[PDB]
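Before any comments, here is the structure.
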Amino acid sequence: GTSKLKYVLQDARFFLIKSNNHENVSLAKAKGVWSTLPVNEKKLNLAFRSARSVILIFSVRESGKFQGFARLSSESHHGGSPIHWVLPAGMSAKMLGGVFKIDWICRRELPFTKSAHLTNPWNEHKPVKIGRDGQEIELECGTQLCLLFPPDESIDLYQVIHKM
Ligand SMILES: CNc1nc(Cl)nc2c1ncn2CC1CCCCC1
């Protein structure tokens, strides 16, 4: 069902994560971690303290799709087990240094064609697929976007709920 999902998304905040490659999203799915540039790192740390759930919605550049969504379970932390991110051009490991822990809610894809009816008030009401890495998605748009993803029956939201 979708009832526990709706509960997790209640009063949540939503951010679009744009990854330059599939490898880092796969690593994030395997390890439950994400790192972003310092500007977005600061925003996400602020958001984590402000809301019951902060949801990252992932999209790989040029894929035409979202690859799933996850809930922040921590603020960023430095000095843990290093993450072997594939670094884009001009990108260094220092600027990906803070690691957030995340719990995946959905690891399934959603093509942009299915979200064409959703616009984001915080990005000039452009289609929600449009946005730079870190763009915040307004509550109603973000909730409806997450509800469009195919259910991920491999995930049990019970433990996620027991962290809010
Ligand atoms: C593990 N984190 C990331 N991995 C990858 Cl491949 N791309 C990312 C990541 N965070 C943001 N982006 C997109 C930006 C776009 C501007 C230039 C630098 C990259």
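Every residue number used here counts from 1 along the chain in the order it is shown.
According to its header, the structure was obtained by X-ray crystallography, 1.4 Å.
Using N, Cα and C of the backbone, Cβ positions are placed for all residues, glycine too.
Sequence annotations record features per position, and here Swiss-Prot assigns domain 'YTH' to 12-149.
A strand conformation is recorded for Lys18 (mutagenesis position) in the three-state DSSP classification. Here the residue is the original one, while Swiss-Prot reports the published mutagenesis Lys18 to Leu (Swiss-Prot position 361) with the comment Does not affect ability to influence alternative splice site selection.
Positions annotated as RNA binding site by Swiss-Prot, on the basis of experimental evidence: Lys18, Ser19, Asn20, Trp34, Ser35, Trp85, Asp133. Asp133 (RNA binding site) carries neither a helix nor a strand DSSP state and counts as coil. Around the Cβ of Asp133 (RNA binding site), the number of neighbouring Cβ atoms within 10 Å comes to 16.
Quoted from Swiss-Prot for the published mutagenesis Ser19 to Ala (Swiss-Prot position 362): Does not affect ability to influence alternative splice site selection. Annotation for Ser19 (mutagenesis position): spatial neighbours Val25, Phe58, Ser59, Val60, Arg61, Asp133, criterion Cβ-Cβ under 8 Å with sequence separation of six or more.
Quoted from Swiss-Prot for the published mutagenesis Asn24 to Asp (Swiss-Prot position 367): Abolished binding to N6-methyladenosine (m6A)-containing RNAs. On its own chain, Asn24 (mutagenesis position) has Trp85, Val86 as residues at least 6 apart in sequence with a Cβ closer than 8 Å to its own Cβ.
Neighbour density for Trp34 (mutagenesis position): within 10 A of its CB lie 27 other CB atoms from the protein chains shown. In Swiss-Prot, the entry for mutagenesis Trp34 to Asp (Swiss-Prot position 377) states: Abolishes RNA-binding and ability to influence alternative splice site selection. The structure shown retains the original residue.
For the mutagenesis result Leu37 to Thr (Swiss-Prot position 380), the note given in Swiss-Prot is Reduced binding to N6-methyladenosine (m6A)-containing RNAs. If you draw a 10 Å sphere around the CB of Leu37 (mutagenesis position), it holds 13 other CB atoms from the protein chains shown.
The Cβ neighbour count for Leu44 (mutagenesis position), using a 10 Å radius and every protein chain shown, is 21. Secondary structure at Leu44 (mutagenesis position), as computed by DSSP, is helix. Experimental mutagenesis at this site is recorded by Swiss-Prot as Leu44 to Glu (Swiss-Prot position 387), annotated: Does not affect ability to influence alternative splice site selection.
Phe66 (mutagenesis position) carries a strand DSSP state (E or B). The number of other CB atoms found within 10 A of the CB of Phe66 (mutagenesis position), across every protein chain shown, is 26. Quoting Swiss-Prot on the mutagenesis of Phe66 to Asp (Swiss-Prot position 409): Abolishes RNA-binding and ability to influence alternative splice site selection.
Here Swiss-Prot describes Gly68 to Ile (Swiss-Prot position 411) as a published mutagenesis experiment; the accompanying note says: Abolishes RNA-binding and ability to influence alternative splice site selection. Within the same chain, residues at least 6 positions away in sequence whose Cβ sits under 8 Å from that of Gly68 (mutagenesis position) are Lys29, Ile57, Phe58, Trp104, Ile105, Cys106, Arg107, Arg108, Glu109, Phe149, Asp152.
Among the mutagenesis results in Swiss-Prot, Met95 to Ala (Swiss-Prot position 438) has the note: Reduced binding to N6-methyladenosine (m6A)-containing RNAs. The residue drawn here is the original one. In sequence order, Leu37, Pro38 constitute the residues six or more apart from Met95 (mutagenesis position) in its chain with CB-CB distances below 8 Å.
Here Swiss-Prot describes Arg132 to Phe (Swiss-Prot position 475) as a published mutagenesis experiment; the accompanying note says: Reduced binding affinity for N6-methyladenosine (m6A)-containing RNAs by 9-fold. All protein chains included, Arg132 (mutagenesis position) registers 9 other Cβ atoms within 10 Å of its own Cβ.
Listed in Swiss-Prot is the mutagenesis experiment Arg132 to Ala (Swiss-Prot position 475), annotated as follows: Reduced binding affinity for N6-methyladenosine (m6A)-containing RNAs by 100-fold.
Proximity to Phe66 (mutagenesis position), judged by a C-alpha distance within 10 Å, picks out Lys18 from the recorded positions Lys18, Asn20, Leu44.
For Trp34 (mutagenesis position) paired with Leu44 (mutagenesis position), the C-alpha to C-alpha distance reads 11 Å. Using a 10 Å Cα-Cα cut-off around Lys18 (mutagenesis position), the recorded positions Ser35, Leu44, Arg132 reduce to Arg132. Residue counts for the domain 'YTH' (12-149) under DSSP (helix as H, G, I; strand as E, B; rest coil) come to 44 helix, 40 strand, 54 coil. Between the listed binding-site residues, namely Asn20, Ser35, the fewest other CB atoms within 10 angstroms of a CB are found at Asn20.
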